[PDB]
Amino acid sequence: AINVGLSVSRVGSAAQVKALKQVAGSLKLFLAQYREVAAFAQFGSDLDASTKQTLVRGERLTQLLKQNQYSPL
Amino acid sequence: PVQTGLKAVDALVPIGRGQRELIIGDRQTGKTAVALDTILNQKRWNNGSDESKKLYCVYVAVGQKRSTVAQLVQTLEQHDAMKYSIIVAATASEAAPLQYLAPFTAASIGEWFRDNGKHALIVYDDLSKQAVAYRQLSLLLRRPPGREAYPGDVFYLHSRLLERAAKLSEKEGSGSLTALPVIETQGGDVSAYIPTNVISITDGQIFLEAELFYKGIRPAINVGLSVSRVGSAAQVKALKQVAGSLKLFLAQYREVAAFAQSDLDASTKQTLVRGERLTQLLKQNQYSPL
Amino acid sequence: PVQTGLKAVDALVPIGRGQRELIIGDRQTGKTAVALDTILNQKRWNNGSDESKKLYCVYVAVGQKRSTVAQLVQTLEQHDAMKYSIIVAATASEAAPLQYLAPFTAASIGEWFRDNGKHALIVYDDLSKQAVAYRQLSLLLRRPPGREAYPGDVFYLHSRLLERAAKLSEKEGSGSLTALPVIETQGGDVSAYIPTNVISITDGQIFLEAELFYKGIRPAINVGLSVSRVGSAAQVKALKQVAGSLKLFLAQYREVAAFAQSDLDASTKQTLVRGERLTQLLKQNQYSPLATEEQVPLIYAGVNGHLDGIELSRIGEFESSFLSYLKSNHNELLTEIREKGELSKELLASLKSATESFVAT
Amino acid sequence: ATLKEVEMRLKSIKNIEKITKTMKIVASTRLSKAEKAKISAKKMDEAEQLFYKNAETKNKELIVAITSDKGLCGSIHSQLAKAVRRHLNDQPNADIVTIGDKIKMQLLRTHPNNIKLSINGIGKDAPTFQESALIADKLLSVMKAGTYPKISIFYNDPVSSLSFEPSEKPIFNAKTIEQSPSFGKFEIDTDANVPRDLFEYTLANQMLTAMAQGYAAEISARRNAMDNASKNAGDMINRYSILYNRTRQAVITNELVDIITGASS
Amino acid sequence: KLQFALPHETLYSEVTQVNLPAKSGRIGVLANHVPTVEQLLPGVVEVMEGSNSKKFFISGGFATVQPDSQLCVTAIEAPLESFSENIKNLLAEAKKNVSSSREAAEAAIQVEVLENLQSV
Amino acid sequence: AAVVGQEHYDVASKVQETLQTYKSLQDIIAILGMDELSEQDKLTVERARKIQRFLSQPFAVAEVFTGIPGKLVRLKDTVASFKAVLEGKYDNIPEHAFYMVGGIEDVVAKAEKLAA
Amino acid sequence: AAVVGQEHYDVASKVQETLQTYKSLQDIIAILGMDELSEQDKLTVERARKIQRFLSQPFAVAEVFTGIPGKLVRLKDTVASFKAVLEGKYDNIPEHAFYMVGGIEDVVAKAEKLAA
Amino acid sequence: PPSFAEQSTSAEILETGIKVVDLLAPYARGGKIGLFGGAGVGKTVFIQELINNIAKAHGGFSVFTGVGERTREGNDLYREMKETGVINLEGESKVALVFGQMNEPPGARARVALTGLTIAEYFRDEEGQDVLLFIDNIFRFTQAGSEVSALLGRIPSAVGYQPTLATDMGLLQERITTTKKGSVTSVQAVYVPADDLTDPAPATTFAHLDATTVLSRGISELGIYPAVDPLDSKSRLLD
Amino acid sequence: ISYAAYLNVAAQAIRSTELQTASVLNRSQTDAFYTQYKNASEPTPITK
């Protein structure tokens, strides 16, 4: 279980696989929007479709991130 | 049993002989008064010639103004209770070694009764002021500040003090020095080092209800946070049978009165009606014990 | 009174001569600028022959680099005020004994003025670095460092220094040594040992705050959290008269700013109208002192709610125009405010008419 | 730290306190207008009811429900949801018109099919004839309301100024009007198609009133709730304050220990 | 008795002579008038309580003398004078508007209202 | 994993997630209400309050002290019990029934007792 | 003031005020949302958001950090561009059309790119 | 401090002319009733009123002892006290003044209190007269003691406060009591450290104070002089 | 034309000279949408 908001890699995508650089390009942005929206959502404010696009996409991403002990890939 | 004369401290926080069980709560909420009431009730067997149920009670006043002690004594002499009791004193003015040595010396007297196989009782008000005293000496010995700057060998002090209270075997003459150590929470803080050390050593606490205290009642007791364990096997059977888990019932009331900001089923309402009325029944004024 | 040429300081936080009052706030928000403004309005007073009006100011620059202090010196000279000024300099690199004794020695200079019956103002900026220097000394002298590793008898030092500031009696000649210690905070942590001590010693506080800075009040003061404990006894009678009202309107404005952000009762909304205009009027930019004869009119307008009509953006335009209009209509009236020093009912009657006329055009 | 994170959380609670404070007061202001409308409306409604009572008007089925788009009006949404659901056990096949987003969502959970018509834009203003008229006109066309000899509408009646009980009334159809016994003691004419007009007219007149009662409860609930919030926040303020104070003391102790350590070594 | 009310007012919610324009032409009610149910058309109404007379322009509604002799008048919005010159100009345009544009029927009602206004 | 059963591990995992959500929303729920959070969340919360109460199991050596006779629940029983609760099967019977009692069967029986 | 140009100062005073309000409004939007937010407040939110991404500017260094070469914007151009935004001459312009742009030409250019 | 015998065995209510004081926070004989609510409630004037009342009440005197005095405030007090005739130069002066400025060294700051107390005990014991001894900040009493402890080399106890805090206060507040002769009584000013009552210096102070009279500025703003807020003022002497 | 529409138009017309205050305009000038539903299903929200 990783808290990726306080995780950094200051060497950028030069240490990342080229294929993976391309694919995960907006992964950070989506997640950043998910985190913000999710926080807002808990103050129970009514949500427009633009926020709920993020939220709905975001939930799928959250499940995608999850790792189970002792599984490489 | 130790008959405190309070239903709540004899069946909602039941006790008997030998027990160690602190009384914890907010500073000078008539803290002394809670303990005093127990001493006053014990006049039925303390003015009784039944020596087993007669206690020889020591009231240890540490860090207490000599004026306040003199008012207490006069109060005791009005209730003619002074005669069956000893007072040990180590006033606020009185020196830091004297305060430190006041409980240990007191326990020696207590042991003379105990080692005569007789039942006694000792109330140590306040060990927190003993911590402050021991702190002064240790720091002046350049010994390092313990947790909350109260020395680390304060732990040893209290642990030796506390365990010299206990009911003893047929060999030892069936004697007891029943403790009741009254711990003052500085700033109401109950996470403090000194209280927690006492809590772990003792069995049972007598946590007191501040909100209710503000809303009167000398005394108002937080029985939700008061506990006893081995005092509940030191009971008297009359008040064990009649006490049909009334603590539980009143912690069904505790739950019920927790939530209302909320629909109340007629059953919860009945519990609440009993509970509230029971709370009223609990109320008792100082210097008068049942 | 001592006049800074800043309407809010002179009225809301009325200051005198002899008095010691804090300036606790965050550095470089023109902490030095607030201080400098007073000296410049004191130029006016300096011109005034009496030497209780010639405030021979002393700026005590503690732990401040020579490059910055060079700018300060030049600024004082620019506004032609460096000729009754004294600048005691203990720079950032200058040694900790010099820093420690710099306010003390500086005070002794101040005693000479005070003794001569003259008045002067000593502004210690920042006594926090004086504290730090003492910490260096104490630790090196193995004398125990107090709370927050800052000596415990730093309190003792501050008390000795700050209680030499005094408005004397005619026994020792009525002269004075106004003081204005400046304490630098990094979060407004008054809890911190050095602030707690200084807060206790000083009479009054000025609490300068960041939120206001962002909101365009530069230099920025939160004057809700500024206080005076020497009060309006050191205030012009005239300026007191037309600025009691201002405090109350603003007081309501603070509370009613907490419902400002929609639908509001007329009373609340009214407060907001006067209050927003007033907030804009109380804005001030660095190194602009303003005469008492122009302080008195501006607050009167706001009090009479005459500012309400003139749009918020147009408050700026209103100010300069209003003042010139007052001078044209009756700089006789203005001269009366200055010379009488009191506001006659007839003069305020006329003034009210004048303001109405000015609001019209 | 401990100190700063405590402090920041305490500040969060503070801001919540400020917001709940602001809201409850503003709600009260709005509430005054809400009650005024409901009074005038209820007087008007009474004149209509005067006929129906004396007439002894006598009642698939339609269900209408009323809530605003907006939330933050306590348990208006869910007390109403429960009473709708009760009459959706009386006939689940009832065609539900949900006038309000909030009741739409809750009710959608219990049954989603039964939702037939719904309206967006309710919460923006106090009930008005214009709204009622358009909803009614559309209600008649789309849902063919007149066919159902049972219409019942649900709303929240604000029973006492601190309470609300979700309440209902039955909207009198043209069928009801026909079979009302006294209707001849009132001189009905064959020169007018009074059922075909009157049904429509009381569809709206009843609807507007039901809405006004609901609306009043809505703004009232918001005030009540926002007040209860402020109390709860105060208690959390106190709890974090004690923690804050303790954390200050501990920090002071640890700093002093450091000094002592330095001297000792 | 007699009630006259709006959901915003309570006009006369007693009144002695009432002149009403109803499905059946115009109807007048004075003291005991046998209980009626008449659908009120958009109307020019005169209400007299004593000899005092108040004149109302009414959106249409319903009229019902009760058996309580309470003439319940219910209408959405009325005084006569408030409805009334800019409206004449506007209505003249609205008459034009029927030419350009349910909308045909609506625009016709705007003209109908113009006739009702004209009657005043 | 399947060290002590994948299913066992799965049930425990779910208990943790539910509880973590439940603890998380304690601030908001208290300041406001549970109604000012979603219905889905309300089911989760209601389920979790039950789980919290269910976790009680009177002590069989402080049976004297508590007064209440103790309860000892088997590991085999435990997997079954929590599995049911996670599916909310017994989420319909009093939280008073759940409170201060052991086994799932005991909860059910106490529901009947309460009903009387 | 006029140390950096009077106009430059005024533009920058307006920018700071706009941002500061937006930060305060985050709390209002958090619970209340659009409630107790005027037309003015929505505009202030939008202007602040446009300004918010106007700060974002490419870096020459960015290859594997972004990959978008830096933008060097003339002094005159920067003064002009912030002025325009504030005046609302670029208030029909999306938030993202200030994202990673330089000068006035760039603000318009990235507006154009979104436009088409 | 006096023996058990010469300490209060039974406490009686020292009378005042203020009805509000005698009802809602009755002053005790030997007792310490620590004033709370600073000047702005007319604290100084309230204190002056008490001096007059004490003089009528028993025949008493007072001694205003000021610890950590701001030399400005000291000036104001002397001038006000002269004017209100509690010190009448030509006339009689009931109150004796001892002022201890903050500038005065920490050792002398600690000893101003004891000096004031000695005068008071001379009044009680050797002139019989009950006296009422005002103390200013006992926080600044604490601060002075704390500093001298660190100077003495003694390790600062919790929150920095001296290890001998209890005993020193103990002496000071047990030399204020009811002897056979008079009784000293002490009204003290408690400069709480940001209402962090939890801290030892306030906690210990409140431990010594029998009653607290909690004047409010709200109350005085409702035009009420006495400025006493009885829903804040609490006494154990209301029994 | 339907009677409730007939009255509605009439009310709107009545909202027309100088006496026509904002609250009158609001009582007969409000905008909304009717999000029709169906059996889950939902014919799209179109201005009411």
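Residue numbering for chain B follows Swiss-Prot; the residues present correspond to positions 182-442, 445-473, in that order.
Cβ atoms here come from the backbone N, Cα and C positions, even for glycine.
Here's what Swiss-Prot has on this protein:
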type    : residues                                                       : note
BINDING : B:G206, B:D207, B:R208, B:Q209, B:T210, B:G211, B:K212, B:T213 : ATP binding site
MUTAGEN : B:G291 to D                                                    : In ATP1-2; growth-defect
MUTAGEN : B:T383 to I                                                    : In ATP1-1; growth-defect
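Sequence features, as recorded in Swiss-Prot, placed on the structure.
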| residue | record | CB count, 10 Å |
| --- | --- | --- |
| B:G206 | ATP binding site | 28 |
| B:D207 | ATP binding site | 19 |
| B:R208 | ATP binding site | 16 |
| B:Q209 | ATP binding site | 13 |
| B:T210 | ATP binding site | 20 |
| B:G211 | ATP binding site | 16 |
| B:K212 | ATP binding site | 21 |
| B:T213 | ATP binding site | 21 |
| B:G291 | mutagenesis position | 27 |
| B:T383 | mutagenesis position | 25 |
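DSSP classifies B:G211 (ATP binding site) as coil under the three-state reduction. Of the recorded residues, B:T383 (mutagenesis position) and B:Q209 (ATP binding site) place their C-alpha atoms 22 Å from one another.
Other than the site residues B:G206, B:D207, B:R208, B:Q209, B:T210, B:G211, B:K212, B:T213, same-chain residues with C-beta atoms no more than 8 angstroms from the centre of those residues' C-beta atoms, the ATP site, are B:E365, B:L389. DSSP assigns B:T383 (mutagenesis position) to coil, not to a helix or a strand. Checking the recorded positions B:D207, B:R208, B:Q209, B:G291, B:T383 against chain H with a Cβ-Cβ cut-off of under 8 Å leaves B:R208, B:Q209.
B:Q209 (ATP binding site) sits 26 Å from B:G291 (mutagenesis position), taking the C-alpha atoms as the reference points. Secondary structure from DSSP puts B:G291 (mutagenesis position) in a helix.
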